[PDB]
Amino acid sequence: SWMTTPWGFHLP
Amino acid sequence: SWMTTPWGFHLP
Amino acid sequence: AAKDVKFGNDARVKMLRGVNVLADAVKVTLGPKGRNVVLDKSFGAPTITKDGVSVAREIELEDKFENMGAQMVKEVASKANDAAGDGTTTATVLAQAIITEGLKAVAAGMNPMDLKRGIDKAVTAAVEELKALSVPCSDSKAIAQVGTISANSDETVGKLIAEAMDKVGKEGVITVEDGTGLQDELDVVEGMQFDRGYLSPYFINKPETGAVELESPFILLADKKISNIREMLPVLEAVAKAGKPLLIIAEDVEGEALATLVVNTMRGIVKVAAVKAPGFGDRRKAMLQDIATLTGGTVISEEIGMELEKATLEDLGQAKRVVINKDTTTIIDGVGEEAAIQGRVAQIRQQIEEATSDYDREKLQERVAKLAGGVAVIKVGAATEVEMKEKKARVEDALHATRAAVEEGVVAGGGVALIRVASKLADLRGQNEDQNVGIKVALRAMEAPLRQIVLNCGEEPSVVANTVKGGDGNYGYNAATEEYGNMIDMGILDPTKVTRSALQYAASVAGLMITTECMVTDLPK
Amino acid sequence: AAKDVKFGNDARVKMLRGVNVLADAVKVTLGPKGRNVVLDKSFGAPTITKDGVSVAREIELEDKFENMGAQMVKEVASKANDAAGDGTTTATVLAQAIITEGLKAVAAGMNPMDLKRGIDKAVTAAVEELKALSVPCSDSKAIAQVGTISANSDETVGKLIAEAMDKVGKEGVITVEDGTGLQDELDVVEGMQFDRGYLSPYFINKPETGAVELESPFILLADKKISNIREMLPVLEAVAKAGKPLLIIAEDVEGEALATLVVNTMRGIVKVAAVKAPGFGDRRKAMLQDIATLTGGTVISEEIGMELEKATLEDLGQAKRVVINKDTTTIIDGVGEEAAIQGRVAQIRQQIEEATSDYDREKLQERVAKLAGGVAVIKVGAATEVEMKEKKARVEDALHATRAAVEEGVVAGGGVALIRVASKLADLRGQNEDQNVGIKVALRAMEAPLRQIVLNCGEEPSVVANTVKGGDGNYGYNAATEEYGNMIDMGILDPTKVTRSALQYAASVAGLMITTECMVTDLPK
Amino acid sequence: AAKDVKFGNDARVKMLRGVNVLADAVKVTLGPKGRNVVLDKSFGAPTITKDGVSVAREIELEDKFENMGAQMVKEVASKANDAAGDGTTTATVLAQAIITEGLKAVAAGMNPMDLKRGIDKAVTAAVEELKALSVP
Amino acid sequence: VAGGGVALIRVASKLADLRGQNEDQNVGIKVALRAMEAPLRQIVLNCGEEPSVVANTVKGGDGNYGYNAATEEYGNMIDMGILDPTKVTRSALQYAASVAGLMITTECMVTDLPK
């Protein structure tokens, strides 16, 4: 479940 | 099925 | 899962093998001449250590019954660790000696219950003799001496410890802390500690120290058994948006409420660490209110209807630091108003004034001391980072040793006190032959630590043991210089509590192992 | 997971086997006549190298205890690598020699502690003799000579190194850089370096050099322990939309904050590379402000309330380059205003003027030197790409060698200095027979590097060792030309620090291995 | 008959094992508190003896090299028996001690000839001191 | 001479300063001197006491002081009747030394096949 920001950040 | 809050809480 | 069951001699043999493996791994590190033990890690170079606790932690074997034996010995080694703070290797050595001799006697055909009775009687007499032998250490010069001896003969550490205990009393709370400059600093702040532990080891952010440290955190007080983490949610959102840690003092955090907090902490968001509310009954509420007025927060009691989920940040108090060790938590420099705490201690001493029974007076006086004492903060001073860490570790070791020495005094180190005690009990007898055999087993095992120290040094254990037994008083053998002399005069000292606890827990585990008859484990598959 | 435990002679035998395997793999590359070692890659042709570090990196065996031995030797080989910059093979050879002899002596039945004491005493005496033997190298002609010798007898490299150290001082910071034309260029820019390392090796974008290189990056300064990457997010968005790398100087980046950055870097977006804030206490804040005024940025301190997530691009400073090596980071040509840094150094020297204690004067003078020194940038000049890379590698090797030589002087190379030192200590004795045996073990092992060099050359090690020992002074054996002569006159030189560090770390690991008694690893399954 | 040949450390290890077996069998009978050794005969009850000579006579092992070691020690035990008439067990104990320590030193890496010279010098000095100590 | 291994111990104590030409010779001398105490230790071990303690106690004394294993006591060995001919001890020591030297200098061994 890695949230992805619209600019591409792969938030873990 | 871990619900995630908008601020990131990983509710189990 | 199907179980394998072993009875009698087979179970005893398996336990003895496991105990021998664990003790042989551990005991090579005893004394100043201890050997090195190489422990493998998942990656990189293996760690090389001379610490018994680290070695004992990794030891557990593939055979299930030998694993039983090793785990049972490790349990009381840890128990002795958490009682006095030192002497785990000594306790393990004593436990191995008593277990070996007792199992040999049992295999010879003696009644295990009588052997256990004899061992218990011998240990009780030994504790009495050891209390008689101990000398007081409450004098400030003795404090400085103990602090120096513990911290590798460093005068500064002893001076700091003596100053702290003079400024906040012998029983006052003292906490070590990292300094700023090369000069050491000691002061007192409004705070206190209470005997509670973390619900799970998963909040530990200091693995080397085994403690949960939160810097400038919020505190959530709850006079209710906290469950249903849905109720918890809003205060965690408020705390996380503020970028602060959280310390929860609740009556009891149930299941699904500590697991959720644990998962949140490991995932990274929120640095919460729950803890049980100290006390019970009306005392629990009274000391919860005392903590609230110390930290400046408000106790969130469901009895009147605060409705936990409706709590805000203003309800939570604040403090400079909180440190949660294995069994106690210390709040250091809470933001509570000085007028509020002064009024609270005035109220509690007023309650003392009309207190009727001695129990009420004692309890309220305890609260008064806790509130009005404060905690001493020792700021370690040095030039660089490595010196900062070494100085802090030395100071905290010296603090532990000095606290134990103040508690129960000091005796001759190097296993000399145990040898003298054993020599003083050469005439003790039981009710029958097996009890006498158990007494002799305990007395013989009481000389194991000195023999192990000598063996690590490289000399002949029997010769040195005989020479020490021939002498009297504080006569003993210095392994560091490989000579003989008065142990007290050459600085080798041991707190009485450390040796007493090691002996008592070793005896307890030895009796439990001796009386064991059947063992049930899982199948090897 | 169940553990396998080995005691005494078995553990020593396993360690000795592992050490022998690793050292036999490594030592064939020692000296100018070193052999080739073929290392297998995942695909394609295997790499053929004559470098000890590359060979040692790949070595690790299937047996867990032999793997222990190999890893422990590798650890001190790397430690010697990171202290002086060269001599890993020499340190490994010395460690193998001492370990072999010491384990043989232990198996003979000598006390390991006494052997360790003897080895330590011999090594201390050897260090003293080696310091006595070293000749100064601070003269500019000596600088040119060392630079030439290191860079395969190239005059241009020595001239560049000498010019750089004359222009920025002996202790000044010098950084090599790719040029533009065939002519070499040397200049100075506003910048400085501080002793901090990358939190994880995962930001390394220069695997051959083992460093993190960022070109024209932003710098994020934070006087706070950075965690909760949610706070980090906006500045990373601002940086990524600008297409620049990021260098984070924070007090300490916690967990979930360095892992997130690592994942972002490997995935491709953002080239961030965090680093610890240099210094501690008020010194940390002072030097953070100095870095801020050097780079033209602003220190984002949470104490006053910058609220990290609210930081913008203007808050971040800029610099031409940043290079993060294993233990130091260099900022080269920061965009900070010259007036700002001039005012800062004026302020710091004013603080020097009213400084009371010598510690304050020394620290503030250190800051003044760091700010007003600058960094020298050497632009390597050549025609093509391969010449660019070879010239850069040669210049940086010569820079390392020259820095070491300036630090501690130079001695005869080819293992001659160690042989002379060992000959000078033929009368050293300990307290008992085992200590003397340890001293003799150390002295005998001190001749291993020359014998290994000769053996790689193909001659008889014993004959050449005896011939060298018969001579005196700088008399030695040139393996490149296979002749005898004055080592200094024929250019074979070695920095004193390199040999001293190799000897010291070899002795440390040998003592640790000799005193080892038990080893605990995972099960073979 | 084809021969098996062993060199250096292997031969020394085999000899040491044989010597240890023989000496451990013999030395338990030394002194007034000596233990009993049970020797099997072809028939009847086994003989129980506390005499070192009787025990040493029966000892010889199945491994040829260990048998070498045992026989070489037995030879000088008998030689001491036929010179003074007593002290075979004492001679065997001394031989085992010296052999064990000397083989350990040799495995450590010392020159065997120098060790032999040192042992001979020490024994000569000991004989002189012992002659001095004796009373008429 | 004094029996019970006492004479050998006294002789070994009297030669604590003997040295050879190099380190290996000194090691051999120390090996011989250390082995000279084996009979008393073995006697004590058969008696059941601690060999090291009794050996140290005997070495601490002087003259005919020794340990009677029959009565498990200490005293003057000559006075309590424990006596040993000088020739017996001398011969035992000499032949033990001879066989030890022969075994130490042995380099190769040739025997029949196990079959």
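Numbering of chain C is taken from Swiss-Prot, so the residues present carry the numbers 2-526, in order.
The deposited model was determined using electron microscopy, 2.5 Å.
Placement of Cβ uses the backbone N, Cα and C atoms for every residue, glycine included.
Marked as ATP binding site by Swiss-Prot: C:30-33, C:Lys51, C:87-91, C:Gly415, C:479-481, C:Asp495. Applying an 8 A CB threshold to same-chain residues 6+ apart, the list for C:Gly88 (ATP binding site) reads C:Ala81, C:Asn82, C:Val499, C:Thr500, C:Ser502, C:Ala503.
Here Swiss-Prot notes a mutagenesis experiment, C:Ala2 to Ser, with the remark: Complex stability is significantly decreased; when associated with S-76, same residues as in M.tuberculosis. Look at C:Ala2 (mutagenesis position): DSSP puts it in coil. Around the Cβ of C:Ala2 (mutagenesis position), 5 further Cβ atoms fall within 10 Å across all displayed protein chains.
Quoted from Swiss-Prot, the note attached to the mutagenesis of C:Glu76 to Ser states: Complex stability is significantly decreased; when associated with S-2, same residues as in M.tuberculosis. Mapped onto three states, the DSSP output places C:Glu76 (mutagenesis position) in helix. Packing around C:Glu76 (mutagenesis position) is summarised by its Cβ count: 13 other Cβ atoms lie within 10 angstroms of its Cβ, all protein chains included.
Taking Cβ-Cβ distances under 8 Å and a sequence gap of 6 or more within the same chain, C:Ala109 (mutagenesis position) has no neighbours at all. Record note (Swiss-Prot), mutagenesis C:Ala109 to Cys: Forms inter-ring disulfide bonds. Prevents ring separation and leads to the formation of high amounts of symmetric GroEL:GroES2 complexes. The unchanged residue is displayed.
C:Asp398 to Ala appears in Swiss-Prot as a published mutagenesis result, with the remark: Can bind ATP with normal affinity, but is defective in ATPase activity. Binds non-native rhodanese, but cannot release the protein. Around C:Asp398 (mutagenesis position), a 10 Å sphere centred on its CB holds 18 further CB atoms from the protein chains shown.
C:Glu461 (mutagenesis position): 19 other CB atoms within 10 A of its CB, across all protein chains. Classification of C:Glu461 (mutagenesis position) by DSSP places it in coil, neither helical nor stranded. Record note (Swiss-Prot), mutagenesis C:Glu461 to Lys: Temperature-sensitive lethal mutant. At nonpermissive temperature, the rate of general translation is reduced and a defined group of cytoplasmic proteins are translated but fail to reach native form. The unchanged residue is displayed.
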Q: List the Cα distance (Å, whole number) between C:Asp398 (mutagenesis position) and C:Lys51 (ATP binding site).
A: 16
Q. By a simple count, how many Cβ atoms lie within 10 Å of the Cβ of C:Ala480 (ATP binding site), its own Cβ left out?
A. 23
Q) Which of the mutagenesis positions C:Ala2, C:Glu76, C:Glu461 has its Cα closest in space to the Cα of C:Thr90 (ATP binding site)? A) C:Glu76
Q: Let me know the DSSP-derived helix, strand or coil state of C:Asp495 (ATP binding site), please.
A: strand
Q: Name, in the order they occur in the sequence, the residues of the same chain whose CB lies under 8 A from the CB of C:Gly415 (ATP binding site) and which sit 6 or more residues away.
A: C:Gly32, C:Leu451, C:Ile454, C:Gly477, C:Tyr478, C:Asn479, C:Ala480, C:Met488, C:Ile493, C:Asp495
Q: Report, in whole Å, the straight Cα-to-Cα distance of C:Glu461 (mutagenesis position) from C:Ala2 (mutagenesis position).
A: 50
Q. Given the binding-site residues C:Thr30, C:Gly32, C:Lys51, C:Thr90, C:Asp495, which one's Cβ is surrounded by the fewest other Cβ atoms within 10 Å?
A. C:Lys51
**Q.** Cβ-based proximity (under 8 Å) of the recorded positions C:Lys51, C:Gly88, C:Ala109, C:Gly415 to chain F, or none
**A.** none
Q: Would you identify the secondary structure of C:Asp398 (mutagenesis position) according to DSSP, in three states?
A: helix
**Q.** DSSP-derived class (H/G/I helix, E/B strand, else coil) of C:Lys51 (ATP binding site)
**A.** coil
